[PDB]
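The structure appears below as C-alpha cells.
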Amino acid sequence: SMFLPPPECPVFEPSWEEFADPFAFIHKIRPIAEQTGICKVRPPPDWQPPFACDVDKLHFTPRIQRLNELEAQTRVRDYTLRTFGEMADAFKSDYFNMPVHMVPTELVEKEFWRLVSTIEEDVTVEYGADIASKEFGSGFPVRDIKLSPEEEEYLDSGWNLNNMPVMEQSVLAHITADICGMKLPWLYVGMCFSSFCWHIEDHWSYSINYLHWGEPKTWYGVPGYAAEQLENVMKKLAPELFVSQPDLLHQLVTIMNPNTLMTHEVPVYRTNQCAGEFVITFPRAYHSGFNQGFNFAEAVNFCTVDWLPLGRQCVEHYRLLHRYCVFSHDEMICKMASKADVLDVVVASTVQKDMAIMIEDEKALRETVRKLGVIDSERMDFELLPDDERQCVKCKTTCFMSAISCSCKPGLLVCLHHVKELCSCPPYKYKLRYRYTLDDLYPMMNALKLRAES
Ligand SMILES: O=C(O)CCC(=O)C(=O)O
Ligand SMILES: [Cl-]
Ligand SMILES: [Mn+2]
Ligand SMILES: [Mn+2]
Ligand SMILES: [Zn+2]
Ligand SMILES: [Zn+2]
C-alpha cells in the first residue's frame, strides 16, 4: 500500500546507426512510445557530449515551491550553481540523515508522495528554470570562444538540443515569428523533491529532455489518447484549476498522485531518468515528476510531420476553451508553402495535406459569413500585427487567414466563428479582413505538390 509505483515506460537503446538521425528514430519508436506518452532513450555508450561550466559564474534566481498535492501553482534570492548545490546537498542530507547517494530512489519517491499528501508537513524547496541566455547558456556545445575537437564532434549532433529545433524536419524551424519560449532550450537546476506539475506542451508539441548530470529525475507519463480522461479526473478533484485564465502567463497546474489516476483507470507509466539519458514526451502526453537530488537538465519543444494534424486539432481545442495561442498554426503552414522549393520533400507532402484541410475549412467559413450579410472585404497582412492586436475578442485565437472588423470598434477583431460577438451594428457595416483570396491559396498548395513530386 501507501505508494504503488506505476509500470515502467519503454526504454530504448539505439545502435549508432539508429541514433544517427533523431527524427527517423523518433518516428520508428512512435508506435510503441505513443501508447505510454513518455519514453527513455539511452544513447550509444560512447556518445558523451562534454559538459563544462564555471559553477561560480553562473547565477540564477530560483522559484520557491510548496509541496502540496492538488494545490494550484502557476506554470512559470540569488544563487550560483555552487551555492545552490551546497544548499541542495545539505537539504537532502539533513532530511534523511544520510549521505545523499545512500538514499534509495524508491525511498525518495515513496517519501515524496507521503509529504505532498500530508497537511501537517510544510516542506518548501527551490528549483531553477530558465531560458538559455547570455547569463545562463546551453549545457551542449555551441559555436562561438575556441572549441576543443571533442566539443566539435557534438556541435552538429541532431541530439544536441540547440540543433534539433532547426533540423529542417522540425516544422517549428521555419517559424519567423517570436516563439522564444518554444524554440530555445530551457535549463532546469533541480534539488531533492523539486517538481514539475502535470502538463502537456504548448500546441501539443513533443518535448525532449536531457539530464546533463546529477541525481535522477523521476517521471510519470500518460499517453496522448488518455489526455481527456486525466483532465476529467482532475476537474473533479480540483475544479479551481479549470477556470478561464486572463493570459498564457496564468496557466494553473498541480501535483497529483499517479495512484489516484490509476484508481480512475487512467494509464500511467514511470521512469527514473539518469545522467546522460533522454526522455521524450509525445503530443498531448501529460507528464509530471520530481528530482531525486541536485541535478541539471535541458529540454526543448519540437514538432515533426507526424504532429501537423494534431497541431491543427490543438488550436481548435484552444478555441473551444478560449485559450491563447503561442503562434498561428495557419500562418506557419502558409510560411512553409511560400518556401516550397527549399522544403524537405516529405515535409512538403505533409504540409500540402494540412493546407488542403485549411483551405476547405476557410472556404466554408467565408461562405457562412457572406450569408450572414458581411459583404465588404479588404486584404490584410495579419502577420505584421503584434499577437495582442489580432486575437479574437471572443475565443482569443490568433487570427491569420481572416477576421471580421467593424469601424464601430477600431482595432478589435473576431475570428469567423464569432461574427456575432463583435458588436451590435448590423453585419453590412462589417469588413471581412483576409490574408489571401482562395485563388491565391490554390497555387501555393500546388507549389507544395510539385516539390513533393505528386
Ligand atoms: O524537468 C523539468 O522540470 C521539466 C521537464 C519537462 O516538462 C519537459 O522536459 O517536457
Ligand atoms: Cl504537504
Ligand atoms: Mn513538459
Ligand atoms: Mn463559444
Ligand atoms: Zn473566435
Ligand atoms: Zn460595430
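Residue numbering: from 1, along the chain as shown.
Per the header: X-ray crystallography, 2.2 Å.
Yeah, the Cβs are placed from backbone N, Cα and C, and that goes for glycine too.
According to Swiss-Prot:
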type: DOMAIN; residues: 9-50; note: domain 'JmjN'
type: BINDING; residues: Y127, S207, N209, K217; note: 2-oxoglutarate binding site
type: DOMAIN; residues: 153-319; note: domain 'JmjC'
type: MUTAGEN; residues: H199 to Y (Swiss-Prot position 499); note: Abolishes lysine-specific histone demethylase activity
type: BINDING; residues: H199, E201, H287; note: Fe cation binding site
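Recorded features from Swiss-Prot, shown on the structure.
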| residue | record | DSSP (3 states) |
| --- | --- | --- |
| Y127 | 2-oxoglutarate binding site | strand |
| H199 | mutagenesis position | strand |
| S207 | 2-oxoglutarate binding site | strand |
| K217 | 2-oxoglutarate binding site | strand |
| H287 | Fe cation binding site | strand |
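Applying an 8 A CB threshold to same-chain residues 6+ apart, the list for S207 (2-oxoglutarate binding site) reads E201, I280, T281, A299, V300, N301, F302. Here the domain 'JmjN' (9-50) has Cβ contacts under 8 Å with residues 140-141, 148, 150-151, 154, 157-160, 164, 167, 169-170, 206, 219, 221-224, 226, 267, 269-271, 273, 276-283, 285-287, 304, 306 of the same chain, all six or more residues outside its ends. Of all the recorded positions given, namely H199, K217, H287, the one with the smallest number of surrounding CB atoms inside 10 A is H199. Checking each of the recorded positions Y127, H199, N209, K217 against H287 (Fe cation binding site) by C-alpha distance, the shortest gap belongs to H199.
When the binding-site residues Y127, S207, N209, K217 are checked against ligand 3, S207 have a Cβ within less than 6 Å of one of its atoms.
Distance noted between the C-alpha atoms of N209 (2-oxoglutarate binding site) and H199 (mutagenesis position) is 15 Å.
By the rule that a residue counts when its Cβ sits under 6 Å from some atom of ligand 1, the binding-site residues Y127, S207, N209 yield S207, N209. Summary of the Fe cation site environment: with the site residues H199, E201, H287 set aside, the chain residues having Cβ atoms within 8 Å of the Cβ mean position are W198, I200, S207, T281, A285, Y286, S288.
The Cβ of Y127 (2-oxoglutarate binding site) has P62, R63, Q65, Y188, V189, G190, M191, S194, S195, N291 as same-chain neighbours under 8 Å, each 6 or more residues away in sequence. The separation of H199 (mutagenesis position) from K217 (2-oxoglutarate binding site), Cα to Cα, is 16 Å. Taken through DSSP, the domain 'JmjN' (9-50) splits into 16 helix, 6 strand, 20 coil.
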